[PDB]
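Inspection log for the structure reproduced underneath, given as C-alpha cells.
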Amino acid sequence: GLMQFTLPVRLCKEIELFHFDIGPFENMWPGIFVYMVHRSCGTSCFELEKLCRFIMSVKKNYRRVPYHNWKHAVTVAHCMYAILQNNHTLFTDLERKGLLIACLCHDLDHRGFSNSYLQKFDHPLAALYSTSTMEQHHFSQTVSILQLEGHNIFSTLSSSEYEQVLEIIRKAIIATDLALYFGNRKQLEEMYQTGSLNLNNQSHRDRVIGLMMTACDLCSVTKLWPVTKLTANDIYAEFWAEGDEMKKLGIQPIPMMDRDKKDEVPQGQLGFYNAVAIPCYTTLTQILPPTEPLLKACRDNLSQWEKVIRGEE
Ligand SMILES: Cn1cc(-c2ccccc2)nc1/C=C/c1cccc(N2CCOCC2)n1
Ligand SMILES: [Mg+2]
Ligand SMILES: [Zn+2]
C-alpha cells in the first residue's frame, strides 16, 4: 500500500520532460512505467501484483525487432505521461488509466512489417482485418493479455467503467495507424479554426486522443538530436528488411524501404517532418498549449536534417 517506486535523481527530474530517453537498461523500464502510472493516476489505480504481472506479459509479447519492440512501447507511454502531466485537469480518471496502458500495448506482437506488406504477402491477419491490420491485431493481443488469470488490472472498475476503458484503449490503438492520422488531423484543424472544437463532445475527445496517440507514437522526432538520429537507424533497419521481402515477392519496394537508396534518407526524413511530424505537433500545440516543447524539439530536429543535407554533417 505504502510502497512507492523511486528513481535516481537524474531520472526522477528528466522523466518529467518531453525529451527524456528511457536509457539502455531494459530491467529499469518496468519500474519507469509503474512510476509514471503511480504519479499520472495514483498508487490506487491498479493492484501492484496485477500491474507487474500485466507489464511482464506485455513485455513477453513484443518481439526482438529493431524498432517496433518493448523499448518503443515504453518510450511511447512516457510521451503520453508527459502530455497527461502537463494537462492535469483536461483528462478523466479512466482516460489516464486507459491511455498509459494503450501506449504500452499499442504495438503488441509487431513483426516489423507494414499493413501493405501483410496484404501483398497475403498474411492470414490481412483476411481477418482488412484495414488497420496490425492495429486490430495489437488491440486483440491487449484483450488476450487482460484475460489471462491474475492479469485483469481493471477488475475493480464497474461493468460500465470497464467497457468505457476498453473502448478508450481500442480507439487509441486503432488511431496509431498512420493511414488514419491525415484525415483525423485535417478535421481537428477545421474544428480548431472554425471554433467548433468541443472537449465535452465525445467524438471530438476521441479525435484529440487519436492525435495524442500519433504524437506519442512519433515522439522519436522530439528527442535530442543524437537520440533522433540513432533511432532513425532502427526504423530504417525494419523498412529495408521489408523492402528486401517486397523484392522476394517480385515487387520493387518504395524508395523508403529500398536499402540501395540509403543516400536519400536525409530528404525522406525532411518530407516526413514537413508532411507528418510538424503538422501533427502544430495541431496538438494549438489544442493543448502545454505540448509546445514537442513542436519545438521537432523543429530543432528538422533543422538538424537540413544540416545533414547541406553536407554540414
Ligand atoms: C516518408 N519517408 C520517405 C523516406 C525515404 C528514405 C530514403 C529514401 C527514400 C525515401 N523516409 C521517410 C521517413 C520514414 C519514417 C516513417 C515513420 C516514422 C519515421 N520516423 C523516424 C524515426 O523515429 C520515428 C519516426 N520515419
Ligand atoms: Mg503501430
Ligand atoms: Zn508504435
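Following Swiss-Prot, chain A residues are numbered 724-1036, in order.
Placement of Cβ uses the backbone N, Cα and C atoms for every residue, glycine included.
As annotated by Swiss-Prot, 3',5'-cyclic GMP binding site applies to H791, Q992, with the evidence given as experimental evidence. Around the Cβ of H791 (3',5'-cyclic GMP binding site), 22 further Cβ atoms fall within 10 Å across all displayed protein chains.
Sequence annotations record features per position, and here Swiss-Prot assigns active site, proton donor to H791 based on similarity to another entry.
If you draw a 10 Å sphere around the CB of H829 (divalent metal cation 1 binding site), it holds 28 other CB atoms from the protein chains shown. The divalent metal cation 1 binding site annotation in Swiss-Prot covers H795, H829, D830, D940.
Swiss-Prot documents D830 to N as a published mutagenesis change and attaches the note Reduces activity 1000-fold. Shown in sequence order, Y785, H791, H795, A796, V799, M857, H861, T899 are the residues of the chain, 6+ apart in sequence, with a C-beta less than 8 angstroms from the C-beta of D830 (mutagenesis position).
Looking at Swiss-Prot, you'll find the mutagenesis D830 to A noted as follows: Loss of activity and of zinc binding. In this structure, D830 (mutagenesis position) belongs to neither helix nor strand by DSSP; it is coil.
Sequence annotations record features per position, and here Swiss-Prot assigns divalent metal cation 2 binding site to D830.
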Three-class DSSP secondary structure - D940 (divalent metal cation 1 binding site): helix
Structural state of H791 (3',5'-cyclic GMP binding site), classified by DSSP into three states: coil
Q992 (3',5'-cyclic GMP binding site) and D940 (divalent metal cation 1 binding site), distance between Cα atoms, whole Å: 16
Residue pair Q992 (3',5'-cyclic GMP binding site), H829 (divalent metal cation 1 binding site) - Cα distance, angstrom, rounded: 23
Other C-beta atoms that fall within 10 angstroms of the C-beta of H795 (divalent metal cation 1 binding site): 23
Additional residues surrounding divalent metal cation 1, by Cβ distance to the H795, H829, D830, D940 centre under 8 Å: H791, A796, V799, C826, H833, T899, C939
Other C-beta atoms that fall within 10 angstroms of the C-beta of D940 (divalent metal cation 1 binding site): 22
